[PDB]
Amino acid sequence: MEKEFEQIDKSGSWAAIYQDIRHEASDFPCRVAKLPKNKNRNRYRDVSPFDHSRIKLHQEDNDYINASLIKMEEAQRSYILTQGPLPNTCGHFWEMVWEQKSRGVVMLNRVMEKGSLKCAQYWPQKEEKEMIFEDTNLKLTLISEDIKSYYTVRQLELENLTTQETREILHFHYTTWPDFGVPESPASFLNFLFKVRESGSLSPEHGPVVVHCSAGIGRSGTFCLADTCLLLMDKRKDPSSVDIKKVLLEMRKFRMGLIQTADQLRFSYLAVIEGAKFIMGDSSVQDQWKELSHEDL
Ligand SMILES: O=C1C[C@@H](c2ccc(C[C@H](NS(=O)(=O)c3cccc(F)c3)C3=N[C@H](CCc4ccccc4)CN3)cc2)S(=O)(=O)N1
Ligand SMILES: [Mg+2]
């Protein structure tokens, strides 16, 4: 895998490789997303979920949410990629989390980035100030939070007011991943990812983990591509067989525009190439990533 990487770097062909992916990517209808009544449920007019893979709310009224089920068959892992909730779809967001039985939520952006709102504050910042999303009859409470230098893990209690059932939802929030940018290093990215893995939130016993950034395609796509590829390397007889460009195209059949810049594509290679070391056995690389990520700053 690192040979193709090396030749692409030498060829200076990341932009061409990336644009070939954009040109060969699937194109499916998003008619429900474009209905007039769903306009205020979409954050960006040009980022919509395909009809065949969109997540449907269980409500009779309007089952629309800008969210997509990315189902990776060979890797055996599903992910729900959605945009950062809007002030009016925070209820919907948690209704989806509930209905799909998700156990973890991976946030890769901040609410405000370089002076622009990118996502509503959809979870409570203070223990004593819980949230109620009336339209859905769900209560959400911040139970605790473990704040690190570039990421925070939070324990939330989501409750179905109707049946009074409660569930613990884990929130994995990467706070230093610039929009249209890349993580500081493969190490800090992988250190984060393996934290989500180790939590059990990605277990096939739970519903799909919900991943989102602002549009739910660039950073969210980088995160899922890397995870899927590492899963594939550990599954196959010959890990060098994983074609990342092919995997990204498979994912793009489920949601448009996954991976938004050639450099995020390149970062994906680096993250996977670096992550292969743990998958092949190396039992010390994880401590190395942790040190390199300086999480305890
Ligand atoms: O690294 C990233 C990029 C962010 C991102 C991606 C896309 C958008 C949508 C935005 N729409 S717009 O109405 O402000 C806007 C801005 C400029 C031109 C235009 F016609 C509309 C955006 N679209 C193009 C990208 C288009 C696109 C490509 C492929 C699939 C879907 C959309 C670039 N930024 C916002 C943020 S992420 O939160 O997904 N992670
Ligand atoms: Mg306090």
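Chain A is numbered as in Swiss-Prot, which gives 3-299 for the residues shown.
Quick check of the header: X-ray crystallography, 2.2 Å.
Any Cβ shown, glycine's included, is placed from N, Cα and C.
According to Swiss-Prot, the protein has these features:
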| type | residues | note |
| --- | --- | --- |
| DOMAIN | 3-277 | domain 'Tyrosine-protein phosphatase' |
| MUTAGEN | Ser50 to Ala or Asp | No phosphorylation |
| MUTAGEN | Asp181 to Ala | Substrate-trapping mutant |
| BINDING | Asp181, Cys215, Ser216, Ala217, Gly218, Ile219, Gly220, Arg221, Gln262 | substrate binding site |
| MUTAGEN | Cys215 to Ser | Catalytically inactive mutant; abolishes sulfhydration |
| ACT_SITE | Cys215 | active site, phosphocysteine intermediate |
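A map of Swiss-Prot features onto the structure.
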{"residue": "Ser50", "record": "mutagenesis position", "Cβ contacts under 8 Å, 6 or more apart": "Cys32, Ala35, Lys36, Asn44, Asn68, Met258"}
{"residue": "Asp181", "record": "mutagenesis position", "Cβ contacts under 8 Å, 6 or more apart": "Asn111, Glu115, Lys116, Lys120, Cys215, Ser216, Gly220, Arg221"}
{"residue": "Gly218", "record": "substrate binding site", "Cβ contacts under 8 Å, 6 or more apart": "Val49, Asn68, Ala69, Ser70, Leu83, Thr84, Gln85, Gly86, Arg257"}
{"residue": "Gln262", "record": "substrate binding site", "Cβ contacts under 8 Å, 6 or more apart": "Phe182, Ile219, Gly220, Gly223"}
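For the substrate site, the Cβ centre of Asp181, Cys215, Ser216, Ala217, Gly218, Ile219, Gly220, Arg221, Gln262 serves as reference, and the other residues of the chain with Cβ at most 8 Å from it are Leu110, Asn111, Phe182, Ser222, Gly223.
Ranked by Cβ neighbours within 10 A across all protein chains shown, the recorded positions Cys215, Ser216, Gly220 are led by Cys215. In this structure the residues listed as binding substrate are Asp181, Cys215, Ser216, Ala217, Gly218, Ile219, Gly220, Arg221, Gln262; their two most distant Cα atoms lie 12 Å apart.
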